[PDB]
Amino acid sequence: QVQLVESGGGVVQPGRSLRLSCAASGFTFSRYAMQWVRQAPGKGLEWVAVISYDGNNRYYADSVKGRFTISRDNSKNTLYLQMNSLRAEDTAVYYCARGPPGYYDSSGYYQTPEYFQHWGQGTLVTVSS
Amino acid sequence: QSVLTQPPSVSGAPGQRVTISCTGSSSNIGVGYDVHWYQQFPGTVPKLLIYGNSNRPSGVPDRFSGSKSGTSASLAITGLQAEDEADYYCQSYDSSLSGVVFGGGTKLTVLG
Amino acid sequence: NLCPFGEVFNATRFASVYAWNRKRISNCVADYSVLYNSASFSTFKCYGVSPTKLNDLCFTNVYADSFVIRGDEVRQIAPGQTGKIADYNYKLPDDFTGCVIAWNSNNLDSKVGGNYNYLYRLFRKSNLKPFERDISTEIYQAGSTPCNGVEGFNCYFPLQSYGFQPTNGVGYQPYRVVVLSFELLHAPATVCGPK
């Protein structure tokens, strides 16, 4: 059975960089597209970023465009997050998630996974001065 | 393009059939992209409930049955019980310079 | 020399999912260009390789499975999901590589009034590993009881038909699904590419 666990969370002052991660087990991790999703407490949880099965294709939400870095090592069998230009409203819980692998589409264009099957335990980020 | 509009919360007698809807834009749901619904208990891990517009993954015993329309989606909790009390999110892709969209959040509520 | 995929897709008859048919197609040239250029194929999933590259990246061996299921769960047949068909009728391996094609055929299989001529395993003793056409028809049980081979308290027929009627909706319309499973070995290949 598959197990996903996040790590690296904490309280951080707005502005500085940070590194989160999530370790994977129980499935062929190297060949699945992964995702990071946000949940501000009491607020609707929203998608953050998605990484292709090979890490070639990356997609960020608009609200987090540019400021954020996704990364992942197939050999290391894990997923990482790099944080630049943090903001207070981004204080939230972060979930690493696996869904069905991103299928390539007809005519060759990639498509990101459309939904998430399992989730990491979760990590907390408190962007507070 | 917009957030999948959800009701804030709904209620139903334990074990009877109830429904939750979820509406979208032409670029949101009616374009052809499908929906999925998740649940999560307060302060807990989110778990997938119904990913195929009407299919159940394991551990989703029954009483959960989705749907599809031109531009609206719906789940019936055909029979609800306090174990179902959580918040439920309708997620669908978006073709509006976006990726996957997540519902505002709807709370099921059993009678006291 | 051409690979008779078009046979399988344009085949007159298809099997139920529990009796999903398998084709050990080989030693022929493949024309996946014909495949992904179809206007018919509403859905076209491919995992592990771009449908572009199959035309010019070629394989040791290939399997073409086929069956018939209601339309919407067409994406249940995918790498590593759990669910009705995934658990008890057809399960792709987590490390699966291949493609999943399907299309509606209401004009073919839907019949006015009533049709019930496609089956899916309703529940099984344990989860199904990848790739076993388990044609098992003995009455499933779920407890401490002598099944006695007779329906009753708990021991139930394991298979369940469909309701494919034209007057029904798109999610429930019968889609004929073909699964292209791929396999490479420490062995020579059997299918490859043109010009």
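In order, the residues displayed for chain C correspond to 334-528 in Swiss-Prot numbering, which applies throughout.
Structure method, as recorded: electron microscopy, 3.8 Å.
Just so it is clear, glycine is given a Cβ too, placed from its N, Cα and C backbone atoms.
The feature domain 'BetaCoV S1-CTD' is assigned by Swiss-Prot to C:334-527.
Swiss-Prot documents C:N343 to Q as a published mutagenesis change and attaches the note Reduced viral infectivity. Secondary structure at C:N343 (mutagenesis position), as computed by DSSP, is coil. Sequence-distant neighbours of C:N343 (mutagenesis position) (same chain, six or more apart, CB under 8 Å from its CB) are absent.
Experimental mutagenesis at this site is recorded by Swiss-Prot as C:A475 to V, annotated: Increased resistance to neutralizing antibodies. With a cut-off of 8 Å between CB atoms and residues at least 6 apart in sequence, the same chain places C:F456, C:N487, C:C488, C:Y489 near C:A475 (mutagenesis position), listed in sequence order. Classification of C:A475 (mutagenesis position) by DSSP places it in coil, neither helical nor stranded.
According to Swiss-Prot, the mutagenesis experiment C:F490 to L carries this note: Increased resistance to neutralizing antibodies and human covalescent sera neutralization. In the three-state DSSP scheme, C:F490 (mutagenesis position) is classed as coil.
Cβ neighbours of C:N501 (mutagenesis position) (same chain, under 8 Å, six or more residues apart in sequence): C:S443. The mutagenesis experiment C:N501 to Y is recorded by Swiss-Prot, whose note states: Increased binding affinity to human ACE2.
Quoting Swiss-Prot on the natural variant C:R346 to K: In strain: Mu/B.1.621.
Quoted from Swiss-Prot, the note attached to the natural variant C:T376 to A states: In strain: Omicron/BA.2, Omicron/BA.2.12.1, Omicron/BA.4, Omicron/BA.5, Omicron/BQ.1.1, Omicron/XBB.1.5, Omicron/EG.5.1. Non-local contacts of C:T376 (variant position) by the CB criterion (under 8 A, 6+ apart in sequence, same chain) comprise C:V407, C:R408, C:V433, C:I434, C:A435, C:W436, C:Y508.
Here Swiss-Prot describes C:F456 to L as a natural variant; the accompanying note says: In strain: Omicron/EG.5.1. In the three-state DSSP scheme, C:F456 (variant position) is classed as coil. Around C:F456 (variant position), a 10 Å sphere centred on its CB holds 14 further CB atoms from the protein chains shown.
With a cut-off of 8 Å between CB atoms and residues at least 6 apart in sequence, the same chain places C:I472, C:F490 near C:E484 (variant position), listed in sequence order. DSSP classifies C:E484 (variant position) as coil under the three-state reduction. In Swiss-Prot, a natural variant is listed as C:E484 to K, annotated with the note In strain: Beta/B.1.351, Eta/B.1.525, Theta/P.3, Iota/B.1.526, B.1.1.318, Gamma/P.1, Zeta/P.2 and Mu/B.1.621; May enhance affinity to human ACE2 receptor.
Variant annotation in Swiss-Prot: C:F486 to P, described as In strain: Omicron/XBB.1.5, Omicron/EG.5.1; the structure shown retains the original residue.
When Cβ atoms from all protein chains are considered, those within 10 Å of C:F486 (variant position) total 10, not counting its own. What Swiss-Prot notes for the natural variant C:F486 to V is this: In strain: Omicron/BA.4, Omicron/BA.5, Omicron/BQ.1.1.
For the natural variant C:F490 to S, the note given in Swiss-Prot is In strain: Lambda/C.37, Omicron/BQ.1.1, Omicron/XBB.1.5, Omicron/EG.5.1.
Quoted from Swiss-Prot, the note on natural variant C:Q493 to R is: In strain: Omicron/BA.1, Omicron/BA.2, Omicron/BA.2.12.1.
According to Swiss-Prot, the natural variant C:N501 to T carries the following note: In strain: 19B/501T.
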- Query: Hey, how far is C:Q493 (variant position) from C:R346 (variant position), Cα to Cα, in Å?
  - Reply: 19
- Taking only the CA atoms, the spacing between C:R346 (variant position) and C:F486 (variant position), expressed in whole angstrom, is 36
- Query: Near C:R346 (variant position), how many other Cβ atoms are within 10 Å of its Cβ?
  - Reply: 7
- Query: Using DSSP and three states only, what is C:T376 (variant position)?
  - Reply: strand
